[PDB]
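> The following block contains the structure, expressed as structure tokens.
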Amino acid sequence: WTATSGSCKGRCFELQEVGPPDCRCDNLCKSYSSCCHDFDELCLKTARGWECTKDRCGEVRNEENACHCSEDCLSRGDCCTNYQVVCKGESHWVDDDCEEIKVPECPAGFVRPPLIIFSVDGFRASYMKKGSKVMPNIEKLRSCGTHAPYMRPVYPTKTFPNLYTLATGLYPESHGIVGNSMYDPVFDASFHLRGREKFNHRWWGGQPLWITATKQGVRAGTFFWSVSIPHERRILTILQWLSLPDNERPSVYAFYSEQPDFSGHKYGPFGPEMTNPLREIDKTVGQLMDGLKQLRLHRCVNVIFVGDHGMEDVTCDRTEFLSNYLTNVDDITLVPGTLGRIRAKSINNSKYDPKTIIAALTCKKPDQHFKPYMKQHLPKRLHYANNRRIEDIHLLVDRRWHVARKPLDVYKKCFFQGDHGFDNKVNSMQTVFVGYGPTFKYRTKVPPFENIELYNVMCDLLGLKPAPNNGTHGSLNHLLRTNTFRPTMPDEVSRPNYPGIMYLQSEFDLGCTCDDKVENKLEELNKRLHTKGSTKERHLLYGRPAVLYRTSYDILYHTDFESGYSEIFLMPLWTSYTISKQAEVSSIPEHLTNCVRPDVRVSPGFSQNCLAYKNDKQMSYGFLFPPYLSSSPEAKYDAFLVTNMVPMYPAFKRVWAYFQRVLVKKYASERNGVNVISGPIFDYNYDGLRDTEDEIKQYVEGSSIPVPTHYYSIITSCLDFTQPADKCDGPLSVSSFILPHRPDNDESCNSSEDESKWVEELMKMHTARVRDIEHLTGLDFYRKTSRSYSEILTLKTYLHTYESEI
Ligand SMILES: *[C@@H]1O[C@H](CO)[C@@H](O[C@@H]2O[C@H](CO)[C@@H](O[C@@H]3O[C@H](CO[C@H]4O[C@H](CO)[C@@H](O)[C@H](O[C@H]5O[C@H](CO)[C@@H](O)[C@H](O)[C@@H]5O[C@H]5O[C@H](CO)[C@@H](O)[C@H](O)[C@@H]5O)[C@@H]4O)[C@@H](O)[C@H](O[C@H]4O[C@H](CO)[C@@H](O)[C@H](O)[C@@H]4O[C@H]4O[C@H](CO)[C@@H](O)[C@H](O)[C@@H]4O)[C@@H]3O)[C@H](O)[C@H]2NC(C)=O)[C@H](O)[C@H]1NC(C)=O
Ligand SMILES: NS(=O)(=O)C1CCN(C(=O)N2C[C@H]3CN(C(=O)OCc4ccc(OC(F)(F)F)cc4)C[C@@H]3C2)CC1
Ligand SMILES: [Ca+2]
Ligand SMILES: [Ca+2]
Ligand SMILES: [Cl-]
Ligand code: NA
Ligand code: NA
Ligand SMILES: [Zn+2]
């Protein structure tokens, strides 16, 4: 109940929300059916429109007008945004030449440069270039300020998940807004785009920027604007708030526009009808900047122009129907569209089986336009699994397509020509970032970056300590003139042991054999040096990774590679090696095919054994440093050490062998040498974080050898490829992956073909940031380079996407 008998007189767009049944006058009351009776009359005035004209100049104040052109309007803070232009011979902000803002130029009483976040829905990255002719205000922000060619949204590339990721710095799986539609089984409650349940606070996790600000004594404007408040009024309201006395005035503000998304759905991302919405957005930016100029704030305020996701061409005729695959179609609930989420229709139905549903959805049709996944098997880069609201069964839909349960859902629910929600690496889903103001750099282009990073920077801009989040604080220091965040490297927690030769061959009873007993102070003194680390400078280019958790491990040196061997998990945490452009690929000699050799530096009790692999009929083994890339016949024996061995399903060995035999050398040829760090990952609870020993669900049969869920590789070289990887004097270049360690290749529909037709495609899908690997392993890489730490943080957040040019 709301007793709408109170009055909005003097309270229009009040910043504090009064508790019902008192009538509200804040910019959210419309959404709650709770505004006072006179809200429209007093607060949403429209008389005379939004612009001054020559004849309105110097007028007698008429409080009925939407905005004002009387002499007192500046001190009242309520002129139309073009007042000084029309009436005082001033120029529009866009017509003024760009001039560097070296320091904030603020009116007295401003404690800090205000931040204004100008967010636009569905603003695809390529609009900056393709619509530049009709967006002069935005183009001036872009060219004069700091801009990225695009900004990567989070998956799914829908509105609420992305705006709330912008606000919190968190992945959707952590903030809880995992789609536009959700069922939470603990609450037994549903979240819907239209409706009231979405307002309940239990949906919204983490700590968004406005709460972070408020708790730290920085006042915030309201972030949410009710749909019926027009854009002009939103701008005028912000400008009025900026005229409040110092003690009442917020330092952070948001504007939101439902365009160009709204039209993009109806007309497609590049429909000719799209020119008008882009023009109108630009005019709104113009009004803000002219309004700030009138208030003398245009060289004081930091402005962020940011989108939530892009827009793709999608029509009704490109819909896959689950009724063309499943017999049991009515026993399931599907969340449909540009992704799919499946669960049982009834929890009382014990005939429901996810395994048979996945199977009936797998590679069933030649050009099938979605791929089914159990959520823990999705690419780790999506970070889309660790939430009870994310259904166990997921469909990744190809760009340009939809999935639906049955045809009736599509024609009884062509209308639309555009949609979004696809994999966040898809070019059409990319969106925009521009930063303009005293705290941003001048005329500066920065590399593309993820929207999870912005919360940290917005906190930096407001002098706030960010709540714990998924950004990597410092990775975006290069956007900022000042207010940078200068992190220290994490402290290493566990120091390695450096074992020498401590065990005789006969102490080992591992059931392993090698044809190696084939026998000189030349190469004998030489091999001792290699085991002591004499080539370590070649194979360990960026220092050894730090171990950020308590564990027991040994550094093992070899001619061709170096490893950090875990005595707890019985295998390396990491293996590091460098392959030059000149390196040659050799095969495994016939006599060495099944050779496995005890490591005399490492006790039998802390070793794997070959008998366990023999007895385990599902599990085979591979090697982290590949025997194919050995530098010499003698060095090759090192690659068969039991300490270089890891458990691998035969299906996965197909993938791994092709990577090691074919792809590493291809990369070294293309990149002028590469340094490779590979290792296992254990993430059985799919939280994107390293498992402890007691979280491991699978071991090699009859043993304490844990089975990795994933294998990673980090591949590093010189950004200036005229320099070899091992002699690089400047910035680095990286690509990484986290491959799921699966006992089948069902993910790859062409896997019956030669690895050359399907393996690289799989690896591209599972591209990763070094940072993702850090989380999954408790390791910290690039500890010893000649590069600044912030530059290394940027490198660690880099994602190689394999998409064409934007
Ligand atoms: C991205 O960044 C984020 C943010 O930094 C990282 O997420 C953090 O990870 C931490 C480690 O997992 C986690 O810490 C746990 O917090 C527990 C208390 O949590 C509450 O309080 C915090 C702080 O205010 C709050 O943020 C939490 O909010 C979560 O849950 C609510 C309600 O469900 C949601 O509204 C909200 O969206 C958020 O949900 C997300 O996180 C939870 C996990 O917390 C998931 O379950 C959800 O799916 C969703 O993703 C909470 O309100 C604390 O109790 C934990 O401590 C347990 O474990 C430690 C182990 O060290 C142990 O010492 C304790 O004894 C305790 O164990 C006991 O509980 C176990 C399970 O009940 C039980 O098995 C044991 O026997 C014991 O009884 C733990 O410290 C932190 O909460 C989240 N924060 C957020 C916001 O998500 C995230 O890791 C990053 N991702 C990547 C890839 O890097
Ligand atoms: N009610 S409805 O019309 O049926 C339905 C309602 C929900 N709707 C719908 O998509 N949204 C209604 C819109 C009003 N919001 C808004 O003002 O957002 C501003 C904002 C948000 C986050 C920000 O994050 C930060 F911190 F800056 F990084 C900043 C600014 C966005 C809402 C999405 C779809 C239509
Ligand atoms: Ca949107
Ligand atoms: Ca884990
Ligand atoms: Cl959704
Ligand atoms: Na086996
Ligand atoms: Na297959
Ligand atoms: Zn949309």
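All residue numbers given for chain A refer to Swiss-Prot; the residues shown span 51-463, 468-573, 576-591, 617-887 in order.
So how was this one determined? The header says X-ray crystallography, 1.9 Å.
Quick reminder: no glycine exception, Cβ is built from N, Cα and C everywhere.
Marked as domain 'SMB 2' by Swiss-Prot on the basis of sequence analysis: 98-142. Recorded in Swiss-Prot as a mutagenesis result, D171 to N carries the remark: Abolishes lysophospholipase D activity. Under its mutagenesis entries, Swiss-Prot includes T209 to S with the note: 15% of wild-type lysophospholipase D activity. One entry in Swiss-Prot concerns the mutagenesis experiment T209 to A. Its note says: Abolishes lysophospholipase D activity. Feature annotation from Swiss-Prot assigns 1-(9Z-octadecenoyl)-sn-glycero-3-phosphate binding site to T209, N230, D311, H474. Annotated active site, nucleophile per Swiss-Prot: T209, in sequence order, evidence recorded as experimental evidence. One mutagenesis experiment catalogued in Swiss-Prot, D311 to N, is accompanied by this note: Abolishes lysophospholipase D activity. Positions annotated as Zn(2+) 2 binding site by Swiss-Prot, on the basis of experimental evidence: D311, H315, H474. Experimental mutagenesis at this site is recorded by Swiss-Prot as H315 to Q, annotated: 20% of wild-type lysophospholipase D activity. Under its mutagenesis annotations, Swiss-Prot gives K430 to A the following note: Impaired secretion. No effect on lysophospholipase activity.
Could you give the neighbours, burial and distances for every feature on this list?
Within its own chain, the domain 'SMB 2' (98-142) is flanked in space by residues 282-283, 285-286, 289-290, 292-294, 336-338, 340-341, 343-345, which lie at least six positions past its ends and keep a Cβ under 8 Å from the stretch.
When Cβ atoms from all protein chains are considered, those within 10 Å of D171 (mutagenesis position) total 22, not counting its own. A strand conformation is recorded for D171 (mutagenesis position) in the three-state DSSP classification.
All protein chains included, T209 (mutagenesis position) registers 22 other Cβ atoms within 10 Å of its own Cβ.
Every protein chain shown contributes to the tally, and the Cβ of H474 (1-(9Z-octadecenoyl)-sn-glycero-3-phosphate binding site) ends up with 30 other Cβ atoms within 10 Å.
Secondary structure at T209 (mutagenesis position), as computed by DSSP, is helix.
A 10 Å cutoff on Cβ-Cβ distances gives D311 (mutagenesis position) a total of 23 other Cβ atoms nearby, all chains included.
Its Cβ taken as reference, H315 (mutagenesis position) is surrounded by 18 other Cβ atoms within 10 Å in the chains shown.
Counted within 10 Å of its Cβ, the other Cβ atoms near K430 (mutagenesis position) come to 28, all protein chains included.
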> Across the 2 residues missing from the deposited entry, can you see how many angstrom lie between the CA of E573 and the CA of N576, as a whole number?
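Cα-Cα distance across the unmodelled segment: 10 Å.
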> To the nearest whole angstrom, state the Cα distance for the pair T209 (mutagenesis position) and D171 (mutagenesis position).
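A Cα-Cα distance of 7 Å.
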> Tell me, by DSSP, whether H474 (1-(9Z-octadecenoyl)-sn-glycero-3-phosphate binding site) is helix, strand or coil?
coil
> Measure from the CA atom of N230 (1-(9Z-octadecenoyl)-sn-glycero-3-phosphate binding site) to the CA atom of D171 (mutagenesis position) and give the result in Å, rounded to a whole number.
14
> Please report, as a whole number of Å, how far the Cα of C468 is from the Cα of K463, with 4 residues unmodelled between the two.
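With 4 residues missing, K463 and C468 have Cα atoms 12 Å apart.
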> May I ask for the distance between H315 (mutagenesis position) and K430 (mutagenesis position), taken between their Cα atoms and rounded to an integer number of Å?
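Distance between the two Cα atoms comes out at 29 Å.
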> Please list, in sequence order, those recorded positions from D171, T209, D311, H474 with the Cβ less than 6 Å from ligand 2.
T209
> I want the residues beyond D311, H315, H474 whose C-beta is within 8 angstroms of the mean position of the Zn(2+) 2 site's C-beta atoms, in chain order.
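Going along the sequence, the neighbours come out as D171, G172, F312, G314, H359, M361, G472, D473.
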> Do you know which of the recorded positions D171, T209, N230 end up with C-beta under 6 Å from ligand 5?
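Near the molecule: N230.
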